[PDB]
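*Asks:* Just passing along the structure, written as structure tokens.
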Amino acid sequence: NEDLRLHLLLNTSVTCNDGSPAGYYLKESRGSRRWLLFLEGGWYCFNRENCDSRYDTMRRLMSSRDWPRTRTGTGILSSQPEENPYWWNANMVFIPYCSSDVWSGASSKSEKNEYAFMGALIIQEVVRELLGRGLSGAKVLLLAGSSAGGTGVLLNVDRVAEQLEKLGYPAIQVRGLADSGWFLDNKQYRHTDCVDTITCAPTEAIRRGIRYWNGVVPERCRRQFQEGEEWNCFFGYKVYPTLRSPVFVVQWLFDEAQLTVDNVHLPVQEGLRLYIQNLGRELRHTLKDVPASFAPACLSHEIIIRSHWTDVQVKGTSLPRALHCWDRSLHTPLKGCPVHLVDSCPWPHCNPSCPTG
Ligand SMILES: *[C@@H]1O[C@H](CO)[C@@H](O)[C@H](O)[C@H]1NC(C)=O
Ligand SMILES: CC(=O)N1CCc2ccccc21
């Protein structure tokens, strides 16, 4: 089944990196008042040289010119209850990541800019165009996303809420689901000064990206960190306390992209063993006061649009169940239907339900 259909944005000034129109894939579900808007991930680029390389060999992440007319909804975007016990009957939207800016940008291609970085405006424009296609009747809009798209949820969920309130739709409850987008600005296992793309740690790359992209962050977080320090708001544990919309956080404790930016590449000796155990402990610590969260002790990356997303469990509860319990909690804790699920065991795949690879 190729069930989500492409719509290029009617406002063609809201563009992917190369100026081609951005867009979204939609599968409507008549009579459902639930809307799931999913933000794709896929790293980022932060200067002309590394964006030019991404344009050669990752062009679908910078351009709509070669996008297919349809995509199959998978995982949480599946319309089959067998694959998606949580929201199989929802209106489904997949928003391709073509702005390379962790969904933060608000800059057009121009005389001075080789590329457009419009991630934050793409989300706003998708929402605006969907209102005319049934979103005006929604009761819940779940803004979800994986990897850079998960960070994109944290950066944009409150702006979607503000946008709907000020367009006159205060009854739409905006919520976020951030998958694999909760990163730590920690010490690398082996250290590299930022002199090129590979050596350059995410705090510095994001610092440069914000200026290159004209990147924007949520207002309360911006007001805390102030000018020049907005990069802090790309780190979940710093931006989450500032957010007003309910946000469910999904994060593997030993996320593969976290390990990549930490220069860890997997007989593990003591220094690396301690490094990995400390990373899991720090991640667990950052989630202690996140009431809706699912954080399994696995070495993996992304979950919610994988077809076998139903398989992993923490304390005997799967993610689709936890998300269902979250919906119920947003109607005191619920008997047998938990929403805070963080593994405490200290090594990858100490949870037997971890993805096998
Ligand atoms: C098109 O999008 C741009 C960027 O958000 C915005 O400035 C402009 O008002 C939009 N135009 C229309 C007609 O929607
Ligand atoms: C893979 C990815 O997307 N990463 C890794 C580090 C980071 C920091 C903020 C936002 C995104 C990302």
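Note that the numbers count up from 1, one per residue, in the order the chain is shown.
When the header is checked for method, it gives X-ray crystallography, 1.3 Å.
From the backbone N, Cα and C atoms, a Cβ is placed for every residue, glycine too.
Annotation source Swiss-Prot lists active site, charge relay system at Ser147, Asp255, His301. One mutagenesis experiment catalogued in Swiss-Prot, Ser147 to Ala (Swiss-Prot position 232), is accompanied by this note: Abolishes enzyme activity. Unable to mediate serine depalmitoleoylation of WNT proteins.
So where do these features actually land, and what's packed around them?
*Replies:* Note: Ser147 (mutagenesis position) has non-local neighbours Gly41, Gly42, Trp43, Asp179, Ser180, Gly181, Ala257, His301, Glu302, i.e. same-chain residues 6+ apart with C-beta under 8 A of its own C-beta.
The Cβ of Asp255 (active site, charge relay system) lies under 8 Å from the Cβ of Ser180, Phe183, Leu283, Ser300, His301, each of these being in the same chain and 6 or more residues away along the sequence.
There are 19 other CB atoms within 10 A of the CB of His301 (active site, charge relay system), with all protein chains counted.
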*Asks:* For ligand 2, list the recorded positions among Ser147, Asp255, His301 whose CB atom is within a distance below 6 Å of it, in sequence order.
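*Replies:* Close enough to ligand 2 are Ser147.
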*Asks:* Hey, how far do the C-alpha atoms of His331 and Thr332 sit from each other in angstrom, given the 7-residue hole?
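*Replies:* Flanking Cα atoms: 12 Å.
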*Asks:* Based on DSSP, name the secondary structure state of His301 (active site, charge relay system): helix, strand or coil.
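*Replies:* Note: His301 (active site, charge relay system) is coil by DSSP, not helix or strand.
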